[PDB]
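First the structure, in the form of structure tokens, and then the observations on it.
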Amino acid sequence: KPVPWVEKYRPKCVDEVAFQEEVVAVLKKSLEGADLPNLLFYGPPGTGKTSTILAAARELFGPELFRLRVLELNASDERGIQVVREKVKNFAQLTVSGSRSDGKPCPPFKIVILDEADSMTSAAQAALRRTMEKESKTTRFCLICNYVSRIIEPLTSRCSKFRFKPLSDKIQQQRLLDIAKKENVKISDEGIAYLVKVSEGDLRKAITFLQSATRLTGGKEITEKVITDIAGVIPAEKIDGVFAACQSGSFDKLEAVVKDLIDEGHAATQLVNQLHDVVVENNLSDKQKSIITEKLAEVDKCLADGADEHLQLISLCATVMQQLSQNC
Amino acid sequence: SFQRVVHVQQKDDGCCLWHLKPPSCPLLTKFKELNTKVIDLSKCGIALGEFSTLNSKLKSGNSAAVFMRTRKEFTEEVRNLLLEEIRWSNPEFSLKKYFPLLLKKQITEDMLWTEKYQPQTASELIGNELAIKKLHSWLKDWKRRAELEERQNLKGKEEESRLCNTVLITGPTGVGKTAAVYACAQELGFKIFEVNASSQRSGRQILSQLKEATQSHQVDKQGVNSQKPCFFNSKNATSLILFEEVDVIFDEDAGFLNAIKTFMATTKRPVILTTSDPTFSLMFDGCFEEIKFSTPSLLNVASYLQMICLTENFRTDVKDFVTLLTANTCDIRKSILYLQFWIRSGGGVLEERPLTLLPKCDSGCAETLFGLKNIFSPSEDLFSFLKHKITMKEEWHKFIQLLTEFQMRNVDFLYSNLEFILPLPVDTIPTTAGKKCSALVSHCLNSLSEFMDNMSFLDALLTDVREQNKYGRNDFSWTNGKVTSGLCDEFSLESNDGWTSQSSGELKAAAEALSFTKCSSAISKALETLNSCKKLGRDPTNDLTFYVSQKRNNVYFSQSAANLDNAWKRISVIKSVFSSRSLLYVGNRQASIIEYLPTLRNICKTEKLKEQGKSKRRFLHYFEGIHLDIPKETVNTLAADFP
Amino acid sequence: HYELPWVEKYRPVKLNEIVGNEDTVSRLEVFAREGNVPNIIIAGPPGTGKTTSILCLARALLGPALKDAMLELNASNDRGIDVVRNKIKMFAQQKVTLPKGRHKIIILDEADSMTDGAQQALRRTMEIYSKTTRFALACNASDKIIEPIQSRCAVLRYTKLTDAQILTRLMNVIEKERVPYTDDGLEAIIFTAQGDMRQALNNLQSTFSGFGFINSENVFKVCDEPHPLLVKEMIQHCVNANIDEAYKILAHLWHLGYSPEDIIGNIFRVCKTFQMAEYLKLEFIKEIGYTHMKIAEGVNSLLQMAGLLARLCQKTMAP
Amino acid sequence: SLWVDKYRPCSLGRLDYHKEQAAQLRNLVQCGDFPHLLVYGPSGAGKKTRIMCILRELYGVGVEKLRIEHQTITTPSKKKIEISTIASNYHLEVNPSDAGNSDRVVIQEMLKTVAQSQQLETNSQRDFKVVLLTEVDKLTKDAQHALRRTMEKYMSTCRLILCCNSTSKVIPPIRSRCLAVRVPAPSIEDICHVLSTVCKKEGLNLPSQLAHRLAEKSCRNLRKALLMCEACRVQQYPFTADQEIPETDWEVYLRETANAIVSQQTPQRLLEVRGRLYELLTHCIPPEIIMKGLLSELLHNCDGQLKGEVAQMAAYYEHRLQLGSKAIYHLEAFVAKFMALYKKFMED
Ligand SMILES: Nc1ncnc2c1ncn2[C@@H]1O[C@H](COP(=O)(O)OP(=O)(O)OP(O)(O)=S)[C@@H](O)[C@H]1O
Ligand SMILES: Nc1ncnc2c1ncn2[C@@H]1O[C@H](COP(=O)(O)OP(=O)(O)OP(O)(O)=S)[C@@H](O)[C@H]1O
Ligand SMILES: Nc1ncnc2c1ncn2[C@@H]1O[C@H](COP(=O)(O)OP(=O)(O)OP(O)(O)=S)[C@@H](O)[C@H]1O
Ligand SMILES: Nc1ncnc2c1ncn2[C@@H]1O[C@H](COP(=O)(O)OP(=O)(O)O)[C@@H](O)[C@H]1O
Ligand SMILES: [Mg+2]
Ligand SMILES: [Mg+2]
Ligand SMILES: [Mg+2]
């Protein structure tokens, strides 16, 4: 029966998304003419691209025709682009007559909101280009991505491009305070600030983690322990213990440290992320930073490949220990 | 309309990065001018033999050797000598009880050797003895029941017996399930009504055409009754239904399983099912007596194939049919058909081998089986080619084509026979001079490590021809692996790639050949100095020899360097112990094996230890005392040791 | 008046004109001479002469009764489940009078395209009816054939034709067709057809119909491969560890429109017969295969090609 | 029904450790809109016990009455594949990684069957059927993309409970929606208390120091501790202070292989270690386990300088094994490279 939090407090219409000035202005200009061009939104996640395009779809159409006249699709389908093209062809072939009692008839074009458009190979991108050219005046395409450089020349040239700069910490802290006071959750500022810090500037992960914490510990305060164990973030004491173990130069306590990390159920990818984030912002030499970062990249490739966690972390910590103790 | 697709960016004033300028440092302003001048190809012509194995001289008279072999029929003395030679090769074979039978079978041919040497009697079958005696006893009891029914009819005018009306037979392909059924039926005079997969067998057709075969008599009971009506729709003899390949169900065969279940319920005549799918024993719901055909012993079938060769008046050796059976996984049908094709083509190689344990031997069957004679000269031998140093271009091409022909089958040829192919001694399992000896051992070990590093590189970072672990996971796993082939006529419609198959095959073959050539050359130059160490008085040959099992020395070459019978008995052990009722709900699979199985083996070994001590009888009853219903054979298997 | 293609104009009509795979063709010759052919499955690369071999064997076995006692099913026919159930079984049950030792032949070309249900049905109708009919099937990848048919057949292996054989039959066609040529054109045609007689004959007919003279320039103007002298100069620069000239020539190749796949294919084909040391050849082959799997997996840019160039250069300058 | 199963807790109040975690899970299911649960932690931490506990707190008592069914489905390459499944009228549990790289069917079509079964079944209790995909870490990237789109599409009909030992191979859009349940391995005193409770419920009185030795030998694996306690109960009726902890038999086989490699350095010993490793692989033990065991066994004998090099070598060849197909090449090549490193290290 209920809905998740992320789709609940998204803005209902345009002009309600803060921190954006010209994107919403051009969107309102396009909506006043009742004609949305082929649209491309690029920006880091948790910024409001999906919220903006869904608000524009709700504004131009009616809410009873909002779901019937839009189609959300993802480009990471496992069966190639044949299934995606057949779904787009089926959606564009089907036409649903609509009527609005507000006074404005619905525009004839249908909306295909396609997410993760930057994970697309060039052959599939050209196929999508020819699909969009086949339905130029009957279906206006929406492409969602973080990196516009991955989209090849023809689709990028024929689309209205909009950049979404991620929100500041104060704005998302205020929005999370509004969420907390709206949903009757007892909240201190420190918890919301730590949520913003562990979400890494993504409002979607912050909202999801807040809803997860307030449903995991119902009718109770939201401490830092629950947020840390829900976001998956390794405690900083563990990271400092890793750094001290590598600085010691003893392999036995190194093995004990990684065994403690593994037996605590801590993910190796998160340990690698935190280790890299601490290594690159320290007073280490550029040679040490270079070798440590190269080993971090190789180990992260091994992890995404799917090798053993314990051996990968042992090797990365051995490289870090040798690099740090070489100067000693 | 052509509206403006404006790139809109929230470019705020500042940030020192929106409006950037080219760097003023001298390195990035010293752009080298691009040159497009390549060499001209019109002046340089491609000489003959540059990119190929083209040579000016051509061999004439060495090839195109027609055989024109007119084999003289063997006399009694030479035949008896071959019989005693095979008897000394296989002392556990009753070779006297079969030779009049095949001699009578042989006494301008239009038969395949599968049907020319078709076993008329079940005693003429080879291997699977318990299964065929079980089937023969079951069908003899059915004959006794039919004769008793006829006696009761002539006079007129069943838990203790436990005669279940159906045997279900399961085993590998070509072990002789249909041969066993037919041999038993002809020996006891039954009449088989066969339902094949080649025929349309839908439920209404099979019941309305074959129910009265079971429910009623035979109108023709004397005369021609050893004939086999294959059912299709476009002394007295008793009926016997047989379903060949029951596991093969199409969409046209609508309701076949319900039909044979009605046949199960309402029969008065024997019903036999034959299938090679091991999973069909689980899916089918009914009461049936189970018979399993195991894979027959390699030496017995090898002696029988040598025997079929003898009755066609050729002599040969045991080992070549051993590796022939190994390549075909002891499939008797495939081996018999290839043996017929091979014998009737006049033979491959005429080499004499005087053995006592006389005509010339006909070794070289497995070489032509893999197509290696189309690559090599008839004077060339495989291991002779592999042991010596490869220098010429044509020898390199022969090596690459051999490895390519073995790479499409995902078989590592040089890896499996690595002991017998390296220039090192191989024996069956039953001070400055020392510094130089250890240095030689170190050099040999470094070469071996380098080669095996390239082999790991080849498996990991090179594409394989056939995509490994496609339907099951990797080898030695107890999840599944009974992946039956397809059963629908609809096409695959897949989007697989084709180029990266023969491209990767050439790549892997070339890399494996070059790595093995490097390793063998390094080992050769390492042991070129072994004579100096032998003169010094110290012999490191005990540390250089290779210890390999007896079963891998019985073949000329192996497609695998492990033991598959070992793996089969293991996989049977884990599947049988973890099919018990209580332990059937352990879901975490890896955890289940590495935690439950060694502790269970420890429990079994401790239980056997307390039983050998003449202790109380109740110490046997821990397994039954926790309601852990494990069969005693597997408990005895778990209680032996860890290999 | 019609120009019959030289593939079909000069197809062999006897089994003694087949070049390549001497042992299997000799056994097919003796089986056509004597008779009682087993159910054969001939597997090999495309173009090596499998269809021609089985057609010549069927012709020499049958003779005047080839129109009646032979049934041919190619991939362009139906070959469905009902076809295997009705038509093949009916031909097997058909009564045809033939001399002693001769059986009816049901040729089933491209058994790879035979669906697994049709194979599952074809098992028993291959097994029982062997007294009157025989089966001659042909494929490329024998793994696509289900294990029961391979159990029910004899598996004959066809290999890639050695370059001497394709040269000899190319010279036979040339001396029968008065083709003006040089030896450079011979080497270019043999290069463009890697053990493929059909590709060699088609390329030869195409360049003779296009330009009328057989040299290397015309052949690579019709076949339009990346030129093997350019790839040889690539490999020769990388032997000397000159990344600048090698990347110059590869940038030239890339700007001509050659794809990554045939570029790395041509690099491997030239590098296989290149004149260098064995260890350097092994490391070059290993790095070429690694880069080729990278192209296979989906990443195929100039950066990967130049990276392979850098690795090949550095394998020489590093011990 | 061993002590790992007879005395397995089925209620959320029975969990003696992770009491705050159990209370949080109970409070989550009191809301009635719990999301997909990605539960991770090392093997033997109790993930299966926790998901059965939250299943019993979620549904009625009928989730104990389970059944075993085999499902056979068609590959897109038109082949039939069969796979076991532990299921009930309330929940269905299917391991999807038994299909090799063809896990995408066992992900998608099986979820289609659960969706249509939930559309057919009605019991007025809850509006979803829990689908439990144990060992989701071993799924391929293509299968995990299929998993992602299926959770995006099938969320209102079924709820997904994924169990894994690591979220490394798990693609990040999967973890962006699933609630993370980190279940760490319980501490030494937790194992001692669980062993004491189990032995007291079995009518025996074990000492504290034997339970502590068993907890230290088990390496924070509760199931291994329970099984070793059961084996010790087999060995001796009283829990003596000199009770020998039953060592894992393939573990001491691996230790003997470690003494075999470290003892003699010759290609003959390399072939003997190869044969022993083949014998150990034929027991269906996964190759990463022998990799980790070999690392832990040979790191005792090496000095402090060689440990980092052997560690990096082990990680590199473990990744080569995971990328590869036959584990024997990568494993034995690690044996060979370690053999060469050892021989060139003790010679100087
Ligand atoms: N500036 C903003 N104004 C209003 N809501 C915002 C703003 N930034 C983020 N949000 C909210 O943050 C949540 C997540 O943003 P979405 O638009 O759904 O996803 P996203 O920003 O496109 O990132 P993705 O989809 O992962 S690439 C939604 O509930 C939005 O309403
Ligand atoms: N044990 C055996 N002894 C002697 N000949 C055998 C034996 N097994 C098979 N054959 C020969 O192989 C021929 C065919 O065997 P089949 O019984 O048809 O094989 P199968 O057991 O039916 O397996 P399928 O039908 O291919 S799944 C027989 O006619 C015999 O010539
Ligand atoms: N060994 C050969 N000797 C002589 N001519 C050959 C040979 N192989 C191929 N040819 C020629 O190439 C033509 C086509 O050969 P095919 O037999 O059709 O190829 P294939 O062996 O059937 O492989 P496919 O059909 O591509 S699967 C023949 O008509 C001949 O002209
Ligand atoms: N609170 C508890 N009290 C006693 N025993 C437990 C408790 N939690 C788990 N166990 C036992 O520990 C073992 C852990 O195995 P399992 O549940 O499969 O976890 P995992 O899936 O992490 O291996 C179970 O067999 C169970 O009997
Ligand atoms: Mg979105
Ligand atoms: Mg059969
Ligand atoms: Mg053909």
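Chain B uses Swiss-Prot numbers throughout; the residues present, in order, are 866-972, 1049-1098, 1119-1195, 1296-1418, 1451-1523, 1632-1844.
Determined via electron microscopy, 3.5 Å.
Even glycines carry a Cβ here, placed using N, Cα and C.
Annotated ATP binding site per Swiss-Prot: B:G1132, B:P1133, B:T1134, B:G1135, B:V1136, B:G1137, B:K1138, B:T1139, in sequence order, evidence recorded as sequence analysis. Swiss-Prot lists B:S1169 to A among its mutagenesis entries, and the accompanying note reads: No effect on the RAD9A interaction after MMS exposure. Resists to DNA damage after MMS exposure. In Swiss-Prot, a mutagenesis experiment is listed as B:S1187 to A, annotated with the note Weakly affects the RAD9A interaction after MMS exposure.
Taking B:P1133, B:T1134, B:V1136, B:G1137 as the candidate binding-site residues, the subset whose CB lies under 6 angstroms from any atom of ligand 3 is empty. Comparing the Cα of B:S1187 (mutagenesis position) with the Cα of every entry in B:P1133, B:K1138, B:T1139, B:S1169, these being the recorded positions, the smallest distance points to B:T1139.
Across the structure, B:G1135 (ATP binding site) and B:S1169 (mutagenesis position) are spaced 31 Å apart at their Cα atoms. Excluding B:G1132, B:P1133, B:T1134, B:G1135, B:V1136, B:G1137, B:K1138, B:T1139, which define the ATP site, the same chain contributes B:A1140, B:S1337, B:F1354, B:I1393, B:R1394 within 8 Å (Cβ to the Cβ centroid), listed in sequence order. Using a 10 Å Cβ-Cβ cutoff, B:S1169 (mutagenesis position) registers 11 neighbours. Taking every protein chain shown into account, B:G1132, B:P1133, B:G1135, B:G1137 are the binding-site residues, and of these the Cβ with the most other Cβ atoms within 10 Å belongs to B:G1135. Among the recorded positions listed (B:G1132, B:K1138, B:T1139, B:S1169), B:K1138, B:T1139 have a CB atom closer than 6 Å to some atom of ligand 6, in sequence order. Each of the recorded positions B:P1133, B:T1134, B:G1135, B:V1136, B:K1138, B:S1187 was checked for a CB under 8 angstroms from a CB of chain C; the ones meeting this are B:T1134, B:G1135. The Cβ neighbour count for B:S1187 (mutagenesis position), using a 10 Å radius and every protein chain shown, is 14. Each of the binding-site residues B:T1134, B:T1139 was ranked by the number of other C-beta atoms within 10 Å, and first place falls to B:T1139. Taking CA atoms as the reference points, B:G1132 (ATP binding site) and B:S1169 (mutagenesis position) are 30 Å apart. For B:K1138 (ATP binding site), the same-chain residues lying six or more positions away in sequence with a CB closer than 8 A to its CB are B:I1130, B:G1132, B:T1335, B:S1337, B:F1354. The C-beta environment of B:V1136 (ATP binding site), restricted to residues of the same chain at least 6 apart in sequence and closer than 8 Å, consists of B:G1068, B:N1069, B:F1354, B:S1355, B:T1356, B:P1357, B:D1392, B:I1393. With a cut-off of 6 Å between Cβ and the nearest atom of ligand 2, the recorded positions B:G1132, B:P1133, B:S1169, B:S1187 reduce to an empty set. Rounded to a whole number, the C-alpha distance linking B:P1133 (ATP binding site) with B:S1169 (mutagenesis position) is 32 angstrom.
B:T1139 (ATP binding site) and B:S1169 (mutagenesis position) have their C-alpha atoms 25 Å apart, to the nearest angstrom. In the three-state DSSP classification, B:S1169 (mutagenesis position) falls within a helix. Looking at B:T1134 (ATP binding site) and B:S1169 (mutagenesis position), their Cα atoms lie 31 Å from each other. Note: the Cα of B:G1137 (ATP binding site) and the Cα of B:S1169 (mutagenesis position) are spaced 30 Å from each other.
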